[PDB]
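Everything below concerns the one structure shown next.
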Amino acid sequence: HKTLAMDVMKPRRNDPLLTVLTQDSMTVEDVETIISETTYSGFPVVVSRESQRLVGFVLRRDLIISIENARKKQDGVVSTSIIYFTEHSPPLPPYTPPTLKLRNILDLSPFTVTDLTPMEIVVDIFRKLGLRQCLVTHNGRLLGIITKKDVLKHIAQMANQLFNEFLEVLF
Amino acid sequence: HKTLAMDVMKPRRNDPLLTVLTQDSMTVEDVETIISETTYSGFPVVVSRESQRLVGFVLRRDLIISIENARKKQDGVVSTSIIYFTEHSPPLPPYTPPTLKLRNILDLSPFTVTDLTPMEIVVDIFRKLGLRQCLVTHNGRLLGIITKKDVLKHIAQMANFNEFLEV
Ligand SMILES: Nc1ncnc2c1ncn2[C@@H]1O[C@H](COP(=O)(O)OP(=O)(O)O)[C@@H](O)[C@H]1O
Ligand SMILES: Nc1ncnc2c1ncn2[C@@H]1O[C@H](COP(=O)(O)OP(=O)(O)O)[C@@H](O)[C@H]1O
């Protein structure tokens, strides 16, 4: 039984869904509680929760800075302001507060890998491209994530032990 | 000003639509009239023309051998036989002919990149990973394709730009 990308990605079997953001429908408060409740380095950005179509990746570090920088300006941006990553602001009803565009802190080119891809190949892409993270997908829809550390844990489980597969690392 | 993946991908502006196979709705005849009318090394396989969501990539040379052998097998495969790349056949009307499963020659892990990826990065990936080709997407839907030789024609165009000098 060869180990694939789906065997190493999070979430694991029967754990809560990937913590994601939408490109269009989330407010400042939504992003604020997500940051408050989680300690993940970054978050995927999708078109919507039903589509799960990937748009990009965005860092916690960067989200915090952009949201604190928006409070201080005191120019109408409030807890109920819509955050968007598209090029234009979404169509919105009257009396609604100004919008927050965060497209300039979004990595519009995250690296991707299908769930069926072997870990032998994933480990090799991480080594050769110097990736911090990689997103796992199925038929164009997002499924999970692998981070550099996840790879490092996967390799160390091979080191002290099947030992031959560890040596393939040098090749 | 900054050259992107959508700048080099095919099809271009005055070029025809991407040549694609569906995973469920192409008959053996459709795929045969595609093999004779084109010279492409391979074909992206999607879920449907509506969705354009990627399922994998399949080579021409394999399609030919596979289809050749099946017409030669007698499991009664004919011209109106549906081909599929999923693990199981789709629902079929009462009086329809046998099918041809071509899953075992589908590459399920083709390399992909977004249409907004910088060309310097696509070239970098091409060199380090030794890719023969690379598929281009926009928000999870398939837009186009870049081949190893496309990348060589792009380098050429540059050499006539300080971007050519960091490769
Ligand atoms: N957004 C996320 N949703 C669910 N799991 C995640 C997410 N981001 C990372 N993970 C997983 O949770 C664990 C910790 O991730 P993180 O703290 O971001 O980096 P690290 O793996 O270096 O500690 C890893 O197994 C990682 O794959
Ligand atoms: N399946 C395809 N559908 C549409 N265009 C393709 C397809 N395959 C390749 N192309 C494009 O048309 C040309 C065909 O190239 P191909 O014969 O596949 O290999 P090469 O580019 O090395 O000659 C290239 O410019 C490529 O970008």
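Residue positions begin at 1 at the first shown residue.
Even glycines carry a Cβ here, placed using N, Cα and C.
The domain 'CBS 1' annotation in Swiss-Prot covers A:9-73.
Residues or ranges marked as ATP binding site in Swiss-Prot: A:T19, A:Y40, A:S41, A:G42, A:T147, A:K148, A:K149, A:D150. The 10 Å shell around the Cβ of A:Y40 (mutagenesis position) contains 14 further Cβ atoms across the protein chains shown. Reduced to three states, the DSSP call for A:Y40 (mutagenesis position) is coil.
One entry in Swiss-Prot concerns the mutagenesis experiment A:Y40 to A (Swiss-Prot position 687). Its note says: Strongly decreased affinity for ATP, but no effect on chloride transport.
Under its mutagenesis annotations, Swiss-Prot gives A:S41 to A (Swiss-Prot position 688) the following note: No effect ATP binding or chloride transport. Taking the Cβ of A:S41 (mutagenesis position) as reference, residues of its chain lying under 8 Å away and at least six apart in sequence are, in sequence order, A:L59, A:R60, A:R61, A:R132, A:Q133, A:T147.
Among the mutagenesis experiments that Swiss-Prot reports, A:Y95 to A (Swiss-Prot position 742) is described with the note: Abolishes interaction with NEDD4 and NEDD4L. For A:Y95 (mutagenesis position), applying a Cβ distance below 8 Å and a minimum sequence separation of six or more within one chain yields no residues.
Within 10 Å of the Cβ of A:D150 (mutagenesis position) there are 18 other Cβ atoms, across all protein chains. For the mutagenesis of A:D150 to A (Swiss-Prot position 797), Swiss-Prot gives this note: Strongly decreased affinity for ATP, but no effect on chloride transport. The structure shown keeps the original residue.
Among the recorded positions A:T19, A:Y40, A:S41, A:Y95, A:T147, A:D150, no residue has its Cβ under 6 Å from any atom of ligand 2. Once the 5 residues left out of the deposited model between A:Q161 and A:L162 are set aside, the two flanking Cα atoms are found 7 Å apart. In this structure, the CA atom of A:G42 (ATP binding site) is 15 Å away from the CA atom of A:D150 (mutagenesis position). Taking the C-alpha positions, the distance from A:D150 (mutagenesis position) to A:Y40 (mutagenesis position) comes to 13 Å. In the three-state DSSP reading, A:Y95 (mutagenesis position) counts as coil. In terms of Cα spacing, the binding-site residues A:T19, A:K148, A:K149 that come within 10 Å of A:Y40 (mutagenesis position) are A:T19.
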